[PDB]
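What follows is a single structure, written as structure tokens, with notes after it.
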Amino acid sequence: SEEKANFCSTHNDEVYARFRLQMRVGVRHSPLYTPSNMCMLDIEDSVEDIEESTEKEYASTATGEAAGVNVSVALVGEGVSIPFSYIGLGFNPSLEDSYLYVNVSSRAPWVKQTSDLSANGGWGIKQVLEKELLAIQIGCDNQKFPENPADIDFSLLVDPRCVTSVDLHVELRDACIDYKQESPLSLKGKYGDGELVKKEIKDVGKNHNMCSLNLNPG
Amino acid sequence: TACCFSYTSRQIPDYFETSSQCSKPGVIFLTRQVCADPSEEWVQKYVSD
Ligand SMILES: *[C@@H]1O[C@H](CO)[C@@H](O[C@@H]2O[C@H](CO)[C@@H](O[C@@H]3O[C@H](CO)[C@@H](O)[C@H](O)[C@@H]3O)[C@H](O)[C@H]2NC(C)=O)[C@H](O)[C@H]1NC(C)=O
Ligand SMILES: *[C@@H]1O[C@H](CO)[C@@H](O[C@@H]2O[C@H](CO)[C@@H](O)[C@H](O)[C@H]2NC(C)=O)[C@H](O)[C@H]1NC(C)=O
């Protein structure tokens, strides 16, 4: 990018995290579901205390609800804030079984500098690596039914009544990795077929409703 | 009605038992709502239980 490279070049010595999640959720609806085009999006950031630790807990939490499915995606850091800036939904509003696509991306440092994790002899990196958690939860909200060190640490929790499948690719990496041979910060996470959803998600706008929330930069 | 598809590797620091048929077994832990396996952290639910 125009903004990007000229920034990255200016900070050879730094490490800025970048989080990306592409996720496809197999959806199905209840008999009573009533098609809707609605789409609810939120990104909210929390600070909590571990009294055990000196460190504070920083969670960035992205939520989206379309198609009767409600999705939560929380990235929980300990002493370190990786903040989300963008969430994208792609859904089909109909009653039929379909797929739901979720993008989540953290803030771009060239847009609004995150913290530099290399500092203090890499203090932050040891944190991300040692205690970073990814929590993804998926529910059929409001619906009523008839009755190794590179691997990201994620809990993936879902409701089988509306969720038929989940596949996702997720990455937590050095933002300027495209200008580095190595980076101490490079985390990967797959569930199901990630390499697929990473391609597929890049072109569902033809046959899906698409909503997106982007946070103010600055 | 939860069904856990991926657990957290790092046990830290009420409960549920996903064994309601389900795809897999698990312990959802209220804390977020984080997901677990059967290995050692059964301390918290079987040791602190
Ligand atoms: C997840 O993130 C990716 C990356 O931002 C999004 O990919 C983008 O997808 C759109 C449509 O899905 C592409 O649209 C482009 O413009 C016109 C639309 O009229 C289309 O005819 C072109 O052929 C072209 O596809 C865009 O190129 C694409 N960008 C990249 C880098 O892949 C995707 O929308 C996001 N998924 C969501 C919100 O579900
Ligand atoms: C999706 O939405 C449902 C309904 O909003 C959430 O489940 C309820 O959570 C409330 C408290 O917020 C509980 O008292 C209810 O017992 C829960 N179930 C129902 C059917 O109301 C659910 O947590 C949401 N899931 C996600 C991932 O956000």
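Numbers in chain B track Swiss-Prot; the residues on display, in order, are 31-43, 49-66, 70-87.
According to its header, the structure was obtained by X-ray crystallography, 2.9 Å.
Each residue, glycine too, has its Cβ placed from N, Cα and C.
For B:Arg40 to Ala, Swiss-Prot lists a mutagenesis experiment annotated as follows: Slightly reduces heparin binding. One entry in Swiss-Prot concerns the mutagenesis experiment B:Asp49 to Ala. Its note says: Reduces self-association; in BB-10010: Improved pharmaceutical properties. Annotation of the mutagenesis experiment B:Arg70 to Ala in Swiss-Prot: Reduces heparin binding.
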With a gap of 5 unmodelled residues, how many angstrom separate the Cα of B:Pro43 from the Cα of B:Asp49? 14
For B:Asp49 (mutagenesis position) and B:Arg40 (mutagenesis position), determine the Cα separation and express it in whole Å. 18
Less than 8 Å, Cβ to Cβ, versus chain A; work out which of the mutagenesis positions B:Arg40, B:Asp49, B:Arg70 satisfy that and list them by sequence. B:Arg40, B:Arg70
I need the most crowded of these mutagenesis positions: B:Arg40, B:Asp49, B:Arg70. Count other C-beta atoms within 10 angstroms of each C-beta and give me the top one. B:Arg70
To the nearest Å, how far is the Cα of B:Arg40 (mutagenesis position) from the Cα of B:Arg70 (mutagenesis position)? 15
Where the chain breaks for 3 residues between B:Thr66 and B:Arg70, how wide is that break in Å, taking the Cα atoms? 6
